[PDB]
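Have a look at the structure below, then the notes.
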Amino acid sequence: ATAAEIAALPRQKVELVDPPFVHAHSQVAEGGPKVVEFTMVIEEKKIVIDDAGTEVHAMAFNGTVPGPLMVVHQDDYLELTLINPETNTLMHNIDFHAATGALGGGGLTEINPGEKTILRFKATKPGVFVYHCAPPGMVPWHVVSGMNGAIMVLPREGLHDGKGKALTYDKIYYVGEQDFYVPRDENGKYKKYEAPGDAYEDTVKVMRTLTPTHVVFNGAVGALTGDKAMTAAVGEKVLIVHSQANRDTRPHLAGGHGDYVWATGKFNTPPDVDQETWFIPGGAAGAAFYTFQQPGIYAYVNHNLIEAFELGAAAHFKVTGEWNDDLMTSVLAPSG
Amino acid sequence: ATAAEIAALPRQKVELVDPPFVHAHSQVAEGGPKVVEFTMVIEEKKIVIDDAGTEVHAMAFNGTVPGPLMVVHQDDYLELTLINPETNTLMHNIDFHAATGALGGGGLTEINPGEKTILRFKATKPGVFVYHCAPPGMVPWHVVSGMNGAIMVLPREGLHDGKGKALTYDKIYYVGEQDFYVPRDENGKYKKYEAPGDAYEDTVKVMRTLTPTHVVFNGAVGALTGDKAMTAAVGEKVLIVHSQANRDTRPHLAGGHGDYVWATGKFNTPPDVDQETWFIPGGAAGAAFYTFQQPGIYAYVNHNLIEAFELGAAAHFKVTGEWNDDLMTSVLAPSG
Amino acid sequence: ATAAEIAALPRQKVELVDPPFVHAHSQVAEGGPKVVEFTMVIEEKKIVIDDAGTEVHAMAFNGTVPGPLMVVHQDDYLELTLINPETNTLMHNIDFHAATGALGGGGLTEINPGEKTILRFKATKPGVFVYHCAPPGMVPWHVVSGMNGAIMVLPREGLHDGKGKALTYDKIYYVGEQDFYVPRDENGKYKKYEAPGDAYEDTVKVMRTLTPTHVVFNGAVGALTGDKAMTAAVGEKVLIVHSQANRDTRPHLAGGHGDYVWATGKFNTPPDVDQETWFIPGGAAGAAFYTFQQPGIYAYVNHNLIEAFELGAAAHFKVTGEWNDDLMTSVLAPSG
Ligand SMILES: O=N[O-]
Ligand SMILES: O=N[O-]
Ligand SMILES: O=N[O-]
Ligand SMILES: [Cu+2]
Ligand SMILES: [Cu+2]
Ligand SMILES: [Cu+2]
Ligand SMILES: [Cu+2]
Ligand SMILES: [Cu+2]
Ligand SMILES: [Cu+2]
């Protein structure tokens, strides 16, 4: 397309919503290619990640960890207005793995505090993709400070299985998984700092051990449990997008399965099926489609169970509906 | 199916055998759906995992690590009578990744010492699947104490490759891989504990390093070597089922290949072919089919070679038969 | 085929070239099966792997880390003359994951300093495969000292996509990734040893932490950056072969994608497409095909960004050509 042709395309302003929820969108594209506009303000802020009051100096796109999910369709253009407030202390940028050229846009979006930039790229490949900040010289530091999220580029005709049959979800959730490296003092107590830069040296030392002190969903232990558990009902089709910008993960829905799982996150790669636990490598996003058949609580976890239950990588789904005794039944309940 | 229809189905009681062997079964299903009955007694027992005499207080389904492989066909029902003897000290349960509902059955099988329970579930999806204990609040501790195994749900028509060609194995082995986290004293020597609970706190500290002290097959360093090496013959077709309930692994058969590998362990997901080294994420089972072509010793290992040779993840196959010089030949033997 | 037939096949000697470059070859086979001959001399030598003068006693096939890429076609025979000079101190051998029998040839090629051997094997399976030294009892030490490389067994008809369409590259690079475990003294300074054997104990202790001190491409931090960045032009089709003999990796081309990626490295397994970040398990090689669409610098990294930017696993591609504003454009450059 020429610059003139692009200029004539309709524009649509999207309002982003906080993970794990996803902004309003349509699975099958409504109309021809459009320039979908998004705006995100970067917020450097303290976040408490566990019940011991442990703090991380988050570098958050749109104020959240992970950053919000942006949804467009293949061959639409995604136009992001990225803002770095003067209240922030560091330069930041954005690299969209879905984009082609200039380090995913990273080389064209370096903005110092007090600056903004507008990047436009053509979403030529369908799938879920990670996006993350990557300032030359301080790349992993920003990413493990939570400056990452993902986008979904739906096929114009919506999702399909490996045989071309349509797959239409009733609900969609975005689970961003984050590995944190929090410095400790000589007594094993996590350290606190009053400036992001003050923690750099100490954090790099923990990062080099390749051993996170915490692995969490939606920015903190318990963020997607209790009252913030994701919900669904028996019979509902749910798409669960999961990303990890720096480290491998292996999602599992206990009591359920990944009926269709685009493990590589790319829709032109046929989905694996009947999955018990899938694998998403660091630096990628993946997506699993499941139709709930049983009511009750489901644990959604990174299946290295130490990471899930000792380090924080566990979420819950609360499902309503009727119990199916054909699928499962307690013939004899626990008894002497 | 209705309760009455299920009650009318034939029942078949199966006697389990210890890994790496698999109880007798038919690859192609005989007759229509059946309620296949299994019984397992949980044993908290001390086991030795290396030649130095290192001890682990194992939590073992059927007394072994891994727990035994249960084999059924798609749409059969698996009915497990699980027993927790009064000689044990902890509550245990079972989560079948092959099952649908109540955390794989975990929420319906919590039994204290002195109790038993019978769980029945419909094996709706074909493939190999992990099963493991998961008591709320002490999940990884039970799993990395060895309380896990796998089941195989065969398609009713047996196995086939990705294009519909039948694949019939001559023998099958189940290799359970276990990551252990054994506390050490100030001399770097592994510690021993009078009772299992005594080791909890020290063990959790090692678990948090995400660095196992031992990674073994069939419960101990060298368990599948020597008189206990697996065996085959040139021309023989072998299916190797491999599981890891908590941590990633990358199986490799040195001198051979994975002719067909259901890396995700799910039979409706076409198998990868001609594999050198495959990958099974923690929380899953995988299966590889190979037709041996050369006699001699083979090393079957987790291909992070430090985990294989320093930590214990190495097994052997002894293969009888005639050497094939077309496939490989020493043109000049080691010489000056 | 018959005994006479094999003996009558043409024998062709090929001159190797050091990574990341690849020796002369044709994508589509030229003529019928041939016995392709290679010779490699093993060199034990001290190499510097970072900007601080850190040394490693490398064990290098053909004097390089990784060893060179050997290219043959399916059903050709690869006949390697492996030489271990009297100036070396250790016994070495070679295990080709592409080969069938005797631990990949390892059991037939054990050569002490002052000896040579010639191994021939039929390359029956198409794909990229790891080869590595594996002396019984000291396997990981040799592999993590850099004694590994890869070969590519191209289909006789060249590469094809999942639908059977030809994929012809304009150039190919081989990126060998190496995890090193260098001992440090109590002050955190890397240690130096007079002979390879002197470092054995200290090195195995670091290996057991499963935490590399360095993760590098082509043998050193920054070996594939700056004046040694790989190159391409917009419109050029590039195949990037990547191997890791001991540990997992997750390659990503920043600003680009893996248009077709044989993640398992095996050509009869259909390639995944539109990949952002692919996964290659330790003990395997993978291959990615990409057609460059934008000029500029690209970062090619292991996407655990700590491993890439703190440990050394980052390379660059320098691409010439015309910028495509349809694909990406700065609508508003960074500004107040
Ligand atoms: O779902 N926990 O294995
Ligand atoms: O099987 N050792 O590469
Ligand atoms: O390519 N760095 O995310
Ligand atoms: Cu940033
Ligand atoms: Cu990236
Ligand atoms: Cu238990
Ligand atoms: Cu589980
Ligand atoms: Cu060697
Ligand atoms: Cu190997």
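Following Swiss-Prot, chain C shows residues 40-375, kept in their order.
When the header is checked for method, it gives X-ray crystallography, 1.7 Å.
From the backbone N, Cα and C atoms, a Cβ is placed for every residue, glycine too.
For C:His131 (Cu cation 1 binding site), the same-chain residues that are 6 or more apart in sequence and have a Cβ closer than 8 Å to its Cβ are C:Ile81, C:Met98, C:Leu121, C:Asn123, C:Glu149, C:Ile150, C:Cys172, C:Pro174, C:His181, C:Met186. According to DSSP, C:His131 (Cu cation 1 binding site) sits within a strand segment. The annotation Cu cation 1 binding site is assigned in Swiss-Prot to C:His131, C:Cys172, C:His181, C:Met186.
What Swiss-Prot records for C:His136, C:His171, C:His342 is Cu cation 2 binding site. DSSP gives C:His136 (Cu cation 2 binding site) a coil state; it is part of no helix or strand.
According to DSSP, C:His171 (mutagenesis position) is assigned to a strand segment. Around C:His171 (mutagenesis position), the same-chain residues six or more apart in sequence whose CB sits under 8 Å from its CB are C:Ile133, C:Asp134, C:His136, C:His181, C:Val182, C:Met186, C:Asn187, C:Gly188, C:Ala284, listed in sequence order. One mutagenesis experiment catalogued in Swiss-Prot, C:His171 to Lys, is accompanied by this note: Loses nitrite-reducing activity.
Here Swiss-Prot notes a mutagenesis experiment, C:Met186 to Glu, with the remark: Contains only a type II copper atom and fails to catalyze the reduction of nitrite.
Look at the Cβ of each of the binding-site residues C:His136, C:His181, C:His342 and count the other Cβ atoms within 10 Å; the largest number goes with C:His136. Candidate recorded positions: C:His131, C:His136, C:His171, C:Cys172, C:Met186, C:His342. Not one of them has a Cβ under 6 Å from ligand 6. The number of other Cβ atoms within 10 Å of the Cβ belonging to C:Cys172 (Cu cation 1 binding site), over all protein chains shown, comes to 30.
Cβ contacts within 10 Å of C:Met186 (mutagenesis position), excluding its own Cβ and spanning all protein chains shown: 29.
Candidate recorded positions C:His131, C:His136, C:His171, C:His181, C:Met186 yield none lying near chain A, with Cβ-Cβ distance under 8 angstroms. Listed binding-site residues C:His131, C:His136, C:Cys172, C:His342 compared with chain B at a CB cut-off under 8 A give C:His136 as the close ones. Excluding C:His131, C:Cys172, C:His181, C:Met186, which define the Cu cation 1 site, the same chain contributes C:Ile81, C:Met98, C:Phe100, C:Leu129, C:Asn132, C:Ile133, C:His171, C:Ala173, C:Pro174, C:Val182, C:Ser184, C:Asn187 within 8 Å (Cβ to the Cβ centroid), listed in sequence order.
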